[PDB]
2 protein chains.
Amino acid sequence: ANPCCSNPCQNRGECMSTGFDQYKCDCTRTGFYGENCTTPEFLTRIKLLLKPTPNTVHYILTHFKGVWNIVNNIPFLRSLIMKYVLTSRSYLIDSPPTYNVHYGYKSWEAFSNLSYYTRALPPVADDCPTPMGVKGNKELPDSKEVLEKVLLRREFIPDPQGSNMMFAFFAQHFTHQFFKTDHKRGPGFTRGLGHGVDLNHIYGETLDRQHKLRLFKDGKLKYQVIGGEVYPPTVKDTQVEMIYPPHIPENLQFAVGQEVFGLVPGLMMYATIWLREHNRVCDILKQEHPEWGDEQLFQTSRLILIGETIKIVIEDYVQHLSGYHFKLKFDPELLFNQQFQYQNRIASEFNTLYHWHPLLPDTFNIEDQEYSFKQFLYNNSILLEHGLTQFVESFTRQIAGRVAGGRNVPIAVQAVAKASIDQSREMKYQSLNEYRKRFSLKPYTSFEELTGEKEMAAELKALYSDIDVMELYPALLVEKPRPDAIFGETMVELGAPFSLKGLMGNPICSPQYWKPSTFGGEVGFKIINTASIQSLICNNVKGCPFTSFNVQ
Amino acid sequence: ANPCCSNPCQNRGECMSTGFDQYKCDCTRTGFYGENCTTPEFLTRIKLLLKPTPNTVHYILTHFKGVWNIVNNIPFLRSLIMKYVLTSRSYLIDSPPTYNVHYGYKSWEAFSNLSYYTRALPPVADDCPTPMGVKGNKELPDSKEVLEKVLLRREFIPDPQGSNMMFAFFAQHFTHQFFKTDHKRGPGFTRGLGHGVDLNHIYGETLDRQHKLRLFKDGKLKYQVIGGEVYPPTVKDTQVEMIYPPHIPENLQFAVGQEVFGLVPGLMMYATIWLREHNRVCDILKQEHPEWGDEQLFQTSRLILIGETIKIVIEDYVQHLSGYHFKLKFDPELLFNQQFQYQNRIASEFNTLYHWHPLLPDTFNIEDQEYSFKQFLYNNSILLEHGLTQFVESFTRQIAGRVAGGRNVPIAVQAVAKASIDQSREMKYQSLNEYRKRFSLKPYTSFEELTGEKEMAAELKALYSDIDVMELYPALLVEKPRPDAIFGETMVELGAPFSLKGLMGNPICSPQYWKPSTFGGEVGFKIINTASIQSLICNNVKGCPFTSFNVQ
Ligand code: HEM
Ligand code: HEM
Ligand SMILES: CCCCCCCCO[C@@H]1O[C@H](CO)[C@@H](O)[C@H](O)[C@H]1O
Ligand SMILES: CCCCCCCCO[C@@H]1O[C@H](CO)[C@@H](O)[C@H](O)[C@H]1O
Ligand SMILES: CCCCCCCCO[C@@H]1O[C@H](CO)[C@@H](O)[C@H](O)[C@H]1O
Ligand SMILES: CCCCCCCCO[C@@H]1O[C@H](CO)[C@@H](O)[C@H](O)[C@H]1O
Ligand SMILES: CCCCCCCCO[C@@H]1O[C@H](CO)[C@@H](O)[C@H](O)[C@H]1O
Ligand SMILES: COc1ccc2cc([C@@H](C)C(=O)O)ccc2c1
Ligand SMILES: COc1ccc2cc([C@@H](C)C(=O)O)ccc2c1
Ligand SMILES: [Cl-]
Ligand SMILES: [Cl-]
């Protein structure tokens, strides 16, 4: 009934009704004009002919290793290239933010309420005749059927990029500081009001929780020693709320501060490592500043760990999953002469696309043993049993599964994969093709183009009937992967903008924060600028086992 | 004890301790180097001997009415000029913010906790030997003595720029959406979590309060009719809490939603005007959008009012108090090709300097009656008796007091002025001269240079003993005014940057927001772009009396 229900405005033009049956498109700053912002201005015509496809670019980034070897060692070209990826991605994100589940137009309520996930595309209106607006049937296909036909795993498909379990659990640990859906309110509500990398999954979302996790000497976090090893403190000792089955032994009720982290020993492995790391930095910082009190040591160490995280995320984690020969660089200075907003709001679609459960293996192989999901969940005695050094060595060696390419969601998390479909619809997401347009991709013309094969394509066609009505979540996991890659085109071209905006958006990247005094001087500053996944493990894990995100 | 107590680092360098008795200066990006960042880089040398003093620039702006008469008419020149005032002012403020009452170093708590006012200069550390750090006596001069000698009004001093009571009350009403001290918590803490121009003073800080004030029809705010005139609804009807003395007879307990606006009829006057204006705009939107529901009517009207507010503050309000012949311009597009952060945090010092109580008369003259403070306070009946038309006519006609120049604080609010001195010390403000360097002004070398006269200068010199220990607040009210001006140099050079960043940093000024469709189409947009103090009054006040911020 709403005249904007068909999504008539193209190229990021905004649609507004102008009567019960009529509409208008606002083409301001789009580079186009016309009734629907489809006829381009002269300069636009030119930018367009010059613009290479995401697929062409990706080819160039994953070939010619010899040329990249050179570029990488010419600091000024490396900086030039990295500047361009940074800015070209980030300009895809609305900032300040617009739209959320309840608002398909820009209200002060949508801007000011930090309780919502923001939304890259506005929700389909409540009165549209079909779930996707105007197209398709009255009803999307039964979600159980989609799940079973194209998502559930038959045989385990390994990631051809060699992503290991260190990678999979880092992703889960790092992302769960900003994906924290508030189930009391609905999907599309978050409990992580920091809307980014604030390390609340280490220090607690609220001051109350932080103070419970704190030792209040030397800036340190509370902990216990079992065997000769440092672990998070207990729930009984700190009185912080955690989520645990009621039968779990007092000693194994680890507290840590993201309340959900005790349900997977892999999460708790990183919780322990980061806890250890905070306290290691306190020691260095105390050594450097005998004058300092507890508050300042805690607060400075926290700023340093924020930097270390972003460093690692860009130069090891994103580096790995990109498959690029170009060496990505964490360097806030790249943006000091650019237009850039040091702020971030996490999008609901970013939560959605980050559901990478295909990464999970059939069993968890902690060198020697092989645990089933049932055995693994809410079970920290495994961590105690094997210790951190083992775990690192084991997780470094076990391949994770491929994410795109279809049929690789472990049955053990089927209920989760289904909820993603259901909550997507509940939140009234626009189609896959609407999202491809939003991010400057060409809409798919058939399911067979989406998957690159024929079997899954046909199953999808019988269910959806029209490609322009295919949904975002199912499509990301079923999409044709890049040649020997973990992800398809859509995952990368939507993921990258959200990701890099969240990373560089941080206040510690702003000119006023990005200087040595912010981090306790030159010493604290180097901890950030030399941080890596290897040194994180090396410094904090008993032996000094080798790791990477790659299974070698 | 703190080695940084002397504030050694100059030119915006940051001090850090490096041991119990030593310190280091971080000169990064200051344009200076050396132990205290006082030795300028070459390009910095050129900039300095090419930079006109604030007084030179002020002179140029307040003279040559002939030339400015030409420039105001070259859209091209007006723009580039306004662009330069916006950018150079704003670069003076840290954004993202740094420091608050409790943190004289960066910290994530200082960044993330919106309950604090930010701070342009960090507090003086608790353990410093003297209140100003290292200079002056172990104690600051008795605040009663400072108050009585150089602050209290003997004879009324009228503003030479001709400010009237429309100006004074506009000031109070507008600033009180972002200055809302949380007294429960302390000075340094605010209840305006929106940190800017969000119109919470019309709509409420929380969603619970907003809903209580809302009609839920046609997007409107609840109101009552008394005689044939529209007034805010009552406390008993809306259940929204207000602050009123118990003797107030319900029925005059107007709601309005900044809970403090009952205690001055001049505040209730504007509250009434903006409430009428909101419902007026709903009528206009409804006419353009027969198909819109209540929610979008409400939200769109709110965005439009925000726009009107910003427009009026810049082109009528700031315009008047500036005394410039150059015609200021509200135009977000001026910043689209510039680096600029669309975010704000209101500074404690901004609150401090806006304590413009000298504006207030000894009696409030509403055509025919001369009301005293005791009679004016929390007394809406005066508003009901005279009406909005009378009130605008009277307020437009009565002059305000001069602010700088000393000895013009109304005796009626002497307790308030004393609290300002006392709270500044409580919040550990740095000295006047520290704040002057921070905003690129020369430190004053004697009290006599500060005041421009002799008698107060000598009074101050006996109290403070040393000019480098003079306090900021008392100084602003005692400072030598610009020629026939309302304020002295310090007020303007501090206030302008806080004010302009506060205005332009609003999300509706950002590229994605600044477009016709945000405000419901070209007619909604035009309300923003044509708004003025005169038009605000003409549309909503019975007859349509002439108004101005200037006495005629
Ligand atoms: C043993 C490993 C894992 C288990 C047991 C698990 C299970 C779960 C469960 C029960 C949920 C909540 C679903 C809901 O509340 O609707 C969830 C959500 C989620 N998962 Fe996993 N998962 C695992 C691994 C991973 C991995 C490797 C990733 C990689 C990115 C990931 C990404 C996410 C995300 C982004 C959410 C949404 C979080 C939120 O909105 O609060 N998970 N998972
Ligand atoms: C009848 C008129 C006025 C009265 C009765 C009045 C009285 C007061 C009082 C009692 C306070 C609270 C003091 C405290 O908490 O220590 C205050 C604060 C303040 N006043 Fe006024 N004042 C008036 C007009 C004005 C005007 C015209 C301005 C112009 C800017 C102004 C600026 C301020 C500011 C910025 C604060 C701080 C508010 C906060 O932090 O919440 N006042 N005033
Ligand atoms: C030749 C490769 C070096 C430059 C690196 C650019 C990497 C990211 O470039 C991306 O590619 C897409 C298609 O071109 C665009 O849609 C994106 O906006 C752009 O950010
Ligand atoms: C510097 C040399 C430039 C050569 C660019 C090679 C581009 C070929 O790249 C091809 O583009 C397609 C995109 O639609 C993809 O489907 C293919 O997988 C990809 O190989
Ligand atoms: C992973 C186990 C759960 C899914 C089985 C039930 C749904 C049936 O799904 C079918 O499974 C076949 C075998 O893979 C495919 O050949 C078909 O294309 C597919 O539709
Ligand atoms: C284009 C020519 C520029 C010259 C403008 C005149 C500058 C005078 O500026 C002077 O600066 C002093 C600063 O302390 C003030 O005390 C004076 O009041 C002020 O007149
Ligand atoms: C006369 C030239 C056009 C008018 C623009 C200047 C008005 C505001 O510019 C101000 O001037 C001061 C002195 O240089 C600086 O200290 C301020 O930082 C700057 O914002
Ligand atoms: C969250 O999911 C992703 C997926 C791919 C990404 C790729 C980049 C880099 C390589 C990019 O192409 O600019 C960054 C973040 C990414 C995040
Ligand atoms: C709160 O106090 C002030 C005082 C002077 C101001 C001057 C400007 C303009 C004219 C300017 O000088 O840039 C803006 C805000 C201002 C605020
Ligand atoms: Cl990410
Ligand atoms: Cl202002």
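Using Swiss-Prot numbers, chain B covers 18-569, in order.
The way this entry was determined, per its header, is X-ray crystallography, 2.4 Å.
Keep in mind that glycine also has a Cβ here, set from the backbone N, Cα and C atoms.
Here is what Swiss-Prot says about this protein:
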ACT_SITE  B:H193  active site, proton acceptor
ACT_SITE  B:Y371  active site, for cyclooxygenase activity
BINDING   B:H374  heme b binding site
DOMAIN    B:18-55  domain 'EGF-like'
MUTAGEN   B:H374 to Y  Impairs peroxidase and cyclooxygenase activities toward 2-arachidonoyl glycerol
MUTAGEN   B:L517 to A, F, P or T  Slightly reduced activity
MUTAGEN   B:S565 to A  Decreases acetylation by SPHK1
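Non-local neighbourhood of B:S565 (mutagenesis position): B:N181, B:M183, B:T413, B:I550, B:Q551, each in the same chain, at least six residues away, with C-beta under 8 Å from its C-beta.
Applying an 8 A CB threshold to same-chain residues 6+ apart, the list for B:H193 (active site, proton acceptor) reads B:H218, B:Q275, B:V277, B:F278, B:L284. For B:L517 (mutagenesis position), the number of other Cβ atoms no farther than 10 Å from its own Cβ, over all displayed protein chains, is 22.
Of the recorded residues, B:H374 (mutagenesis position) and B:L517 (mutagenesis position) place their C-alpha atoms 22 Å from one another. Long-range Cβ neighbours of B:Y371 (active site, for cyclooxygenase activity) (same chain, at least 6 residues apart, Cβ-Cβ under 8 Å): B:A188, B:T192, B:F196, B:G512.
Across the range of the domain 'EGF-like' (B:18-55), the DSSP-based residue counts are 0 helix, 10 strand, 28 coil. Neighbour density for B:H374 (mutagenesis position): within 10 A of its CB lie 21 other CB atoms from the protein chains shown. Screening the recorded positions B:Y371, B:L517, B:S565 for a C-beta under 6 A from any atom of ligand 2 leaves B:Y371.
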